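Working notes for the structure below.
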Protein chains: 2
Amino acid sequence: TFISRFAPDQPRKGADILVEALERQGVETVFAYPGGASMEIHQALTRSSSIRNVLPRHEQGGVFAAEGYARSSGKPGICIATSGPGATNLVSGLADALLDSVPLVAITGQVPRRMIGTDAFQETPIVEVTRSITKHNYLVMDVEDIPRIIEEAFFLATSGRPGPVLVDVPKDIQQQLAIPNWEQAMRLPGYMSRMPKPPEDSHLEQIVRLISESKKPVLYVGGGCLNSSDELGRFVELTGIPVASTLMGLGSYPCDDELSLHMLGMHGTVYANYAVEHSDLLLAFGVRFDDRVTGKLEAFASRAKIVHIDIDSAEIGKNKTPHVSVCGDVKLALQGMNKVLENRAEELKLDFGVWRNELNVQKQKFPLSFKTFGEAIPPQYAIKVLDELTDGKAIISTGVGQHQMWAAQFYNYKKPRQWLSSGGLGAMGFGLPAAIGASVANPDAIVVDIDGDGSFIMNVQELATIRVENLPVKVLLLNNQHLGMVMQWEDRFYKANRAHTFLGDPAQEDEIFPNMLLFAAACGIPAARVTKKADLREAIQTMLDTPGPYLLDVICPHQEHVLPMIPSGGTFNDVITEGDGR
Amino acid sequence: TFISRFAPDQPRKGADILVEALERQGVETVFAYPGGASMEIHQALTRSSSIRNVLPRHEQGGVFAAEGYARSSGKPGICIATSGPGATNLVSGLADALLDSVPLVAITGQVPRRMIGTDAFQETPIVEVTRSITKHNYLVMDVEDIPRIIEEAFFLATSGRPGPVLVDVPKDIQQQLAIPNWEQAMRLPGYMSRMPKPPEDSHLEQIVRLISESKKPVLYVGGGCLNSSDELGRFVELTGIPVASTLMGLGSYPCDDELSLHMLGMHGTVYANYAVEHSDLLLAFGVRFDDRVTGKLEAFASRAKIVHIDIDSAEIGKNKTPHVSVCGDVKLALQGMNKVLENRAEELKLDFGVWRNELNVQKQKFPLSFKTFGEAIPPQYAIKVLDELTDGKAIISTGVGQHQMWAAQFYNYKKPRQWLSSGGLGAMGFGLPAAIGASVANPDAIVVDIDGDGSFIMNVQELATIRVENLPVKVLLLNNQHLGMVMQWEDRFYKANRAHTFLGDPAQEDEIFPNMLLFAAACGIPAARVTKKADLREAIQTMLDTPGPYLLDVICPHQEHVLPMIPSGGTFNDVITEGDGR
Ligand SMILES: Cc1cc2nc3c(=O)[nH]c(=O)nc-3n(C[C@H](O)[C@H](O)[C@H](O)COP(=O)(O)OP(=O)(O)OC[C@H]3O[C@@H](n4cnc5c(N)ncnc54)[C@H](O)[C@@H]3O)c2cc1C
Ligand SMILES: Cc1cc2nc3c(=O)[nH]c(=O)nc-3n(C[C@H](O)[C@H](O)[C@H](O)COP(=O)(O)OP(=O)(O)OC[C@H]3O[C@@H](n4cnc5c(N)ncnc54)[C@H](O)[C@@H]3O)c2cc1C
Ligand SMILES: Cc1ncc(C[n+]2c([C@@](C)(O)OO)sc(CCOP(=O)(O)OP(=O)(O)O)c2C)c(N)n1
Ligand SMILES: Cc1ncc(C[n+]2c([C@@](C)(O)OO)sc(CCOP(=O)(O)OP(=O)(O)O)c2C)c(N)n1
Ligand SMILES: COc1nc(C)nc(NC(=O)NS(=O)(=O)c2ccccc2OCCCl)n1
Ligand SMILES: COc1nc(C)nc(NC(=O)NS(=O)(=O)c2ccccc2OCCCl)n1
Ligand SMILES: [Mg+2]
Ligand SMILES: [Mg+2]
Ligand SMILES: [Mg+2]
Ligand SMILES: [Mg+2]
């Protein structure tokens, strides 16, 4: 039973109605940066005792923190910005949340309703700008609609395939006095009538049947399984099917497990891509068959019966055409299939030990490998040490690039929502603000931003946020002085011709530039640099043991390449397994 | 004080709420064609005792009748159609009403809300289709919004620059029971804050000043003056400025008046186009400077100070850049200027008799002329006889083409809203259904559809409507067996090479085809054909004296050309004054 701060017959500002609408959704944290068009909302936030605001230093930091909050908790992330330049600073995070299916509610202040369309001060038609990069958006045109629209926004953001919803609120609506009606029904008849139903036994029986008739089955799990950790684990016990995971699915099935093929795709392991290449049954659970994973679509799982379980009917058959399809929640499909598998256990007699042994041969012939040069620090090794010293229990956020791939390859995530990374859009600058949101959502967890030097500097201003909010955010900065992933493609395909990928100072070519330690010092954050591989273990331990925030500048040789690599649009026969920039 | 047919606490269907919403707007006549998605609305219409439905035989006839109703009365015309093929049949009339600024409210049934977007039975996304050809449109998503949206539709259609508004009503909303709230405020804050204010004396004084300083002033009046007949007439008394009128403005100033220059433009009189060509002050009242009137914009009124009074700020300076501009209702501007002119009468001493005499010389050297060949009926002469026998008091609707021009040139409209013609879009088939709407709105008036044989056959099915509704609609069919206006351009610019402009039967080339008398006979409408000019006067008199509907098939030589003609994009020096298809 909710307790309002206003009498049921007492008129309050629309901004107070909006804040209470957030309170009634269970919101405890927002990421709000004030401006003229949203001042009323910020005043109403100070009047709330249950909602805390984390003031970022850039609205892109605000939306990315809301993402990290959401990705690490399963709850919707809430960011708030003013009109115009505040709203446009949210755009990268909105697109990021849509491509990765992250539940997000973004609220933007807007000019007064009568000023809309007149090129008013700090006016941006943000509803038009963001229509194609949000799951849905709204322009509130009356204070009476605030309870309903906020409720619909949270429902749309969190139900079905999750995504971002933007709510544009004109300033005059924030000031207008009204008595809210919290009993209004939502106006989503089409959306609600097309929400997937529980999976029928008809479809679930056929899948278990295809499993018993197959000899080379491969699980292909992705971001849709983040809430099915227990069900997927039980499913693997009952079937013994090896698990290949996408970038977004990492941790749904434990990485340090015997049946784990780890990541597949462009930078997936040789044995995971091998398994899919030669499988006869592909169980595609919570995946969208993106080009990083499949390469050439015609060659992807070319001799496999493809079972695709997805909550979005539009994804089924979008790129790869399945044989069997189930449109529904993969959590429920796993539960139904687990019952059938448990009952018919002695009848089915499932044993894929011959297939698993064929894969474990590839696993030992072509494992993930890295080279140690003198006393230089291998980035892959630094992440393995972090995994060891944190016991694989840390929440990991990343930027985008080589360090992102190494953070995916060389850390054994035991649970979903430890892995917070921008996969579909791949937005640099995500790692630091995402760690802010993850730490606020999980204040007792070890939170480490494994960042690159290009990605880290893009939103370096959020170090001030970390200090002011006294968040124990650790930064493991893999510093190669380059835009590494673009540098790698220069080496492979452009004869190592450098086109603006060096991030240091060419006048002092052998100096680490910039000095990231002084960025941390500017914000009162203790920091250190490590260069010798012998010193790396104690340096990471110091970062972990030092209470509060900490930045560890880990210098790495830039000639490292992420391996293996299947070229874009290629097949398994095109996989690159050796070579670097030396 | 309105009297509802339901108790204020009694729930009724949304369809009954919609019909009462029409009743509360003063609606007495709708033009509604039933279908599955609008059956509920039609059931609710039979329960209304104050609203009469005129069932057309085609929804295009329905919307064009709503136009004729509106154009002839100043009230909004209301048409109703079912979803899908009913809605798409409204499209030509919606575009027609937008280009001519006709107040119109179109209501379309729609599939149930949950079916929208699923390619349901008879589903058309009519709101998307018609967004660019309506002033505004709505998709009603809750039964509670019906009172507000209907009120906003009528307000938007009739206020400012009038235009069509479409309201799309899903079938489930028509069936849902609710208690309407008729006190809801409209949500048009931007539109209402930008509605033009009464004209300031600052701007009105400057215009009267420019009048006293000019020696060759020309009034240039259009469709925006249809409600300023008295004010414009008083303005002409106080200034003695000659009046040139657009196609849409005909009748605002009486045609059979001494100061009337009649129509200007592509087929305007030589003296009207002369006056504008050599004017030093152009009073552009309620006009939009379209290409038919101006020709080459740089040459149009090239040596004139241009005063443009328009209620739409977007029209001021759109094609021609004025010197002085007033954004407001021309009715109020005329009233304000009339006060100034009346007070400073002896001070201003306005006399343009020198300019008027220079124009009356052109008026006598180059008047409107037509040629009589043997006993063949000149179409121009037929319209002059109709003018005489009706004493210039008939409501005239037309199709589009040569007959439309002759109906504009050779009938002296004494008041606005006697002239109902499609000017901006120029849609053939307008004349017959427009006469239906004009007769329903003016049941004691003489209503004559001056139609062409191509235009008349397009909506010939509305003859059944005329008989069933027992409307005294007269049809003066100027039958030249051709698509005359396109034929004229073939003669002038394509060496008379015929490209599908002959409407008769080439097997029986000298037979009148089709036999329009049998179309009228099929619908129990008395009819006659006249071919000899000597018989024309009695035939028209018989048409007028015979009570009820009547069709007069007036056979005309097809080689007639509308004269004069300024070629498209030409100047006054390019005017064509002689020649035909002989
Ligand atoms: C530099 C870089 C390199 C990359 N290389 C790789 C790579 O080598 N390998 C790799 O895997 N990725 C790689 N990616 C990531 C990549 O581009 C995509 O983000 C990722 O492959 C897609 O993950 P997904 O298939 O699990 O679909 P997601 O983006 O996670 O979407 C989830 C899918 O499951 C469905 N779903 C959601 N919820 C449910 C539910 N409850 N039940 C059923 N279905 C549900 C959704 O409708 C959607 O179809 C890389 C990214 C970057 C930036
Ligand atoms: C075959 C054919 C030939 C044609 N040839 C000619 C021709 O030779 N000559 C000719 O004149 N037309 C001709 N037309 C008609 C033509 O294409 C245009 O419809 C017409 O010229 C435009 O009329 P208008 O300038 O009065 O503007 P309208 O279409 O009547 O619009 C009214 C204008 O006044 C403004 N307004 C409305 N209400 C008010 C108010 N209360 N106060 C102030 N302003 C207001 C509106 O914003 C708008 O700018 C022809 C049409 C056809 C089909
Ligand atoms: C906002 C933004 N701008 C540019 C991008 C294009 N990319 C990349 C890519 C793979 O998306 O190529 O398309 S990765 C990358 C360079 C990463 O520099 P680093 O942070 O130092 O990490 P590393 O360990 O050295 O590799 C660039 C420039 C991007 N994704 N986001
Ligand atoms: C729905 C529609 N289709 C085609 C049209 C193109 N036009 C015309 C025009 C000027 O708009 O040329 O653009 S006029 C015209 C022929 C008129 O045949 P009539 O009715 O017999 O009259 P008349 O006395 O003989 O001239 C055509 C074909 C049109 N406007 N509407
Ligand atoms: C320096 O100007 C300033 N500074 C600050 C800190 N606040 C405000 N607020 C404000 O202008 N409110 S407003 O009247 O409703 C308003 C009117 C018109 C257009 C926009 C608009 O607001 C939306 C953007 Cl501020 N203005
Ligand atoms: C021959 O079928 C028929 N005939 C007639 C005369 N009426 C109806 N009515 C009807 O189908 N109503 S509906 O259930 O709500 C409905 C459901 C789905 C899609 C559309 C739809 O209606 C909108 C278009 Cl009819 N159907
Ligand atoms: Mg080592
Ligand atoms: Mg780098
Ligand atoms: Mg004669
Ligand atoms: Mg004709």
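Per Swiss-Prot, chain B residues shown: 86-667, in order.
Cβ atoms here come from the backbone N, Cα and C positions, even for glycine.
So that you can see what the record holds, here are the features copied from Swiss-Prot:
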BINDING   B:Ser186, B:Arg246, B:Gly308, B:331-332, B:349-352, B:371-375, B:395-396, B:414-415, B:508-509  FAD binding site
BINDING   B:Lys220, B:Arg246  (R)-imazaquin binding site
BINDING   B:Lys256, B:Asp376, B:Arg377, B:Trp574, B:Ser653  chlorimuron-ethyl binding site
BINDING   B:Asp538, B:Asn565, B:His567  Mg(2+) binding site
MUTAGEN   B:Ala122 to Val  Reduced catalytic activity. Resistant to imidazolinone herbicides but not to sulfonylurea herbicides
MUTAGEN   B:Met124 to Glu  Reduced catalytic activity. Resistant to imidazolinone herbicides and reduced sensitivity to sulfonylurea herbicides
MUTAGEN   B:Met124 to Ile  No effect on catalytic activity. Increased resistance to imidazolinone herbicides
MUTAGEN   B:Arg199 to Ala or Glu  No effect on catalytic activity. Resistant to imidazolinone herbicides but not to sulfonylurea herbicides
MUTAGEN   B:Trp574 to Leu  Increased catalytic activity. Resistant to imidazolinone and sulfonylurea herbicides
MUTAGEN   B:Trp574 to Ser  Slightly decreased catalytic activity. Resistant to imidazolinone and sulfonylurea herbicides
MUTAGEN   B:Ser653 to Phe  No effect on catalytic activity. Resistant to imidazolinone herbicides and also slightly sulfonylurea-resistant
MUTAGEN   B:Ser653 to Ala  No effect on catalytic activity or sensitivity to herbicides
MUTAGEN   B:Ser653 to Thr  No effect on catalytic activity. Resistant to imidazolinone herbicides but not to sulfonylurea herbicides
MUTAGEN   B:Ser653 to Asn  In csr1-2/GH90; no effect on catalytic activity. Resistant to imidazolinone but not to sulfonylurea herbicides
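Annotated features, which come from Swiss-Prot, shown on the structure.
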residue: B:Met124; record: mutagenesis position; Cβ neighbours (10 Å): 16
residue: B:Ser186; record: FAD binding site; Cβ neighbours (10 Å): 23
residue: B:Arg199; record: mutagenesis position; Cβ neighbours (10 Å): 17
residue: B:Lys256; record: chlorimuron-ethyl binding site; Cβ neighbours (10 Å): 23
residue: B:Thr331; record: FAD binding site; Cβ neighbours (10 Å): 27
residue: B:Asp376; record: chlorimuron-ethyl binding site; Cβ neighbours (10 Å): 14
residue: B:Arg377; record: chlorimuron-ethyl binding site; Cβ neighbours (10 Å): 17
residue: B:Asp538; record: Mg(2+) binding site; Cβ neighbours (10 Å): 27
residue: B:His567; record: Mg(2+) binding site; Cβ neighbours (10 Å): 25
residue: B:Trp574; record: mutagenesis position; Cβ neighbours (10 Å): 15
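Filtering of the recorded positions B:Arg199, B:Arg246, B:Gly508, B:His567, B:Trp574 by Cβ separation from chain A (threshold: under 8 Å) yields B:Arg199, ordered along the sequence. Around the Cβ of B:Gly371 (FAD binding site), 29 further Cβ atoms fall within 10 Å across all displayed protein chains. Other than the site residues B:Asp538, B:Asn565, B:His567, same-chain residues with C-beta atoms no more than 8 angstroms from the centre of those residues' C-beta atoms, the Mg(2+) site, are B:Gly537, B:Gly539, B:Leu563, B:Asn564, B:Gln566, B:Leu568, B:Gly569, B:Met572, B:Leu588, B:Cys641, B:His643. Cα of B:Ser653 (mutagenesis position) to Cα of B:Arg377 (chlorimuron-ethyl binding site): a span of 7 Å. In this structure, the C-alpha atom of B:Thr331 (FAD binding site) lies 43 angstrom from that of B:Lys256 (chlorimuron-ethyl binding site). Following the DSSP three-state reduction, the secondary structure of B:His567 (Mg(2+) binding site) is strand.
Using a 10 Å Cβ-Cβ cutoff, B:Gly508 (FAD binding site) registers 23 neighbours. For B:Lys220 ((R)-imazaquin binding site), the binding-site residues whose C-alpha atoms fall inside a 10 Å radius of its own C-alpha are B:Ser186, out of B:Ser186, B:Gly350, B:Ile396, B:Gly508. DSSP assigns B:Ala122 (mutagenesis position) to a helical segment in the three-state reduction. On its own chain, B:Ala122 (mutagenesis position) has B:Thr167, B:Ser168, B:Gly169, B:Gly171, B:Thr193, B:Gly194, B:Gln195, B:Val196, B:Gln207, B:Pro255, B:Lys256 as residues at least 6 apart in sequence with a Cβ closer than 8 Å to its own Cβ. In this structure, B:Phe374 (FAD binding site) belongs to neither helix nor strand by DSSP; it is coil.
B:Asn565 (Mg(2+) binding site) sits 35 Å from B:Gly371 (FAD binding site), taking the CA atoms of both as reference points.
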